[PDB]
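**Q** Sharing a structure, written as structure tokens. Questions coming.
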Amino acid sequence: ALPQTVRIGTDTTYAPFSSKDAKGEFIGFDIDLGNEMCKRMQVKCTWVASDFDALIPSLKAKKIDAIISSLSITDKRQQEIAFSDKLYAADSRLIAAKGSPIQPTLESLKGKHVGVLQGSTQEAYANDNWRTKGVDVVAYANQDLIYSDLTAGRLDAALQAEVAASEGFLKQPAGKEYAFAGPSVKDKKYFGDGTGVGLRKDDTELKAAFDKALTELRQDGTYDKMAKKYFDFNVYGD
Ligand SMILES: NC(=[NH2+])NCCC[C@H](N)C(=O)O
């Protein structure tokens, strides 16, 4: 009972996972994964762009059928929605101006303005640990606004996925003056364990079909060859 067309929501402002090229086409590792899974599922798929914080609400409202948007698999989210098996890992890390003394600690970030994606696990962490304790945490509709406000000096630092920042900003023209500030931050509760396809809890058949296609594309080496387009390391993690 899979839909004739699976509607997949994604936030196209998170290179190299999900973004738009110059003529508006969806590109990145999430898009590649989704399209490959849809192929093996033998279903048509329609990509739907949305701000990140609108994805889970759109899913719950059945305006989309799935989310592939670096969606972290967390205990909290598992109470509202279901997930496919892990698509890849996604650690979190701060960036700031090169040579910045900033570390991902309250003491370091006091007085600093820190940008986070609204609706993200990074926002959850930053709100609880930093915002409550006086740090000017600013939440943004999308990650592109964060990068812009950073380079415009409205932000001192920003918290997002390590790989997104690296491949999508630090290794891009806009980020040549910026670097990681401190190590990545582990936090079981807030950050979860990898990303997955977000799905409605009752769509058992759809989850089975994604899980099946995902295992198959990992079995035959397609995952690693697709990954190699973007990463020279183990993006899957454990
Ligand atoms: N396409 C995106 N904007 N992805 C952002 C994901 C941020 C983080 N992994 C989360 O699940 O909250």
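We number chain A the same way Swiss-Prot does; the residues here are 23-260, in that order.
Heads up, header says this was done by X-ray crystallography, 1.6 Å.
Including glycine, each Cβ sits where the backbone N, Cα and C put it.
Swiss-Prot lists these features:
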MUTAGEN   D33 to A  Decreases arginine and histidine binding affinity
BINDING   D33, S92, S94, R99, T143  L-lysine binding site
MUTAGEN   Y36 to A  Shows a drastic decrease in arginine and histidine binding affinity
MUTAGEN   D52 to A  Shows a drastic decrease in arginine and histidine binding affinity
MUTAGEN   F74 to A  Shows a drastic decrease in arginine and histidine binding affinity
MUTAGEN   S91 to A  Has no effect on the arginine and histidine binding affinity
MUTAGEN   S92 to A  Decreases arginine and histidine binding affinity
MUTAGEN   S94 to A  Decreases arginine and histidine binding affinity
MUTAGEN   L139 to Q  Does not affect ligand preference
MUTAGEN   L139 to K  Changes ligand specificity. Can bind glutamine. Still able to bind basic amino acids, however, with 1000-fold less affinity for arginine
**Q** Out of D52, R99, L139, the recorded positions in the record, which is closest to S91 (mutagenesis position) when you go by Cα distance?
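**A** Ranked by Cα distance from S91 (mutagenesis position), first place goes to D52.
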**Q** Whole-number answer please: how many Å between the C-alpha atoms of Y36 (mutagenesis position) and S92 (mutagenesis position)?
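**A** With the alpha carbons as reference points, the distance is 8 Å.
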**Q** Output, ordered by sequence, the same-chain residues six or more apart from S92 (mutagenesis position) with a CB under 8 Å from its CB, or 'none'.
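**A** Listed in sequence order, they are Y36, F39, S40, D52, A112, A183, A186, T217.
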**Q** Including all protein chains displayed, how many Cβ atoms other than that of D52 (mutagenesis position) lie within 10 Å of its Cβ?
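**A** Looking across every protein chain shown, the total is 28.
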**Q** Can you tell which of the recorded positions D33, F74, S94, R99 lies nearest to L139 (mutagenesis position) in space, using Cα positions?
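**A** Among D33, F74, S94, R99, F74.
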**Q** Find the one among the recorded positions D33, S94, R99, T143 whose C-alpha lies closest to that of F74 (mutagenesis position).
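**A** Minimum Cα distance from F74 (mutagenesis position) across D33, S94, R99, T143 lands on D33.
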**Q** May I ask you to report the DSSP-based helix, strand or coil state of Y36 (mutagenesis position)?
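**A** Where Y36 (mutagenesis position) sits, the three-state DSSP reduction gives strand.
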**Q** Could you round the CA separation between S94 (mutagenesis position) and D33 (mutagenesis position) to a whole angstrom and send it over?
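**A** For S94 (mutagenesis position) versus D33 (mutagenesis position), the Cα atoms are 13 Å apart.
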**Q** Rounded to a whole number, how many Å is the Cα of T143 (L-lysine binding site) away from the Cα of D33 (mutagenesis position)?
**A** 15
**Q** Given the L-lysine site residues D33, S92, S94, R99, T143, which other residues of that chain have a Cβ within 8 Å of the mean position of their Cβ atoms, reported in sequence order?
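**A** The answer, listed by sequence position, is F74, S91, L93, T96, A112, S142, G214, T217.
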**Q** Three states by DSSP: which one describes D52 (mutagenesis position)?
**A** helix
**Q** Around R99 (L-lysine binding site), which residues of its chain at least 6 apart sit with Cβ under 8 Å of its Cβ?
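**A** Spatial neighbours, sequence-distant, of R99 (L-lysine binding site): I78, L93, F105, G214, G220.
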**Q** According to DSSP, does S94 (mutagenesis position) fall in a helix, a strand, or coil?
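**A** DSSP assigns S94 (mutagenesis position) to strand.
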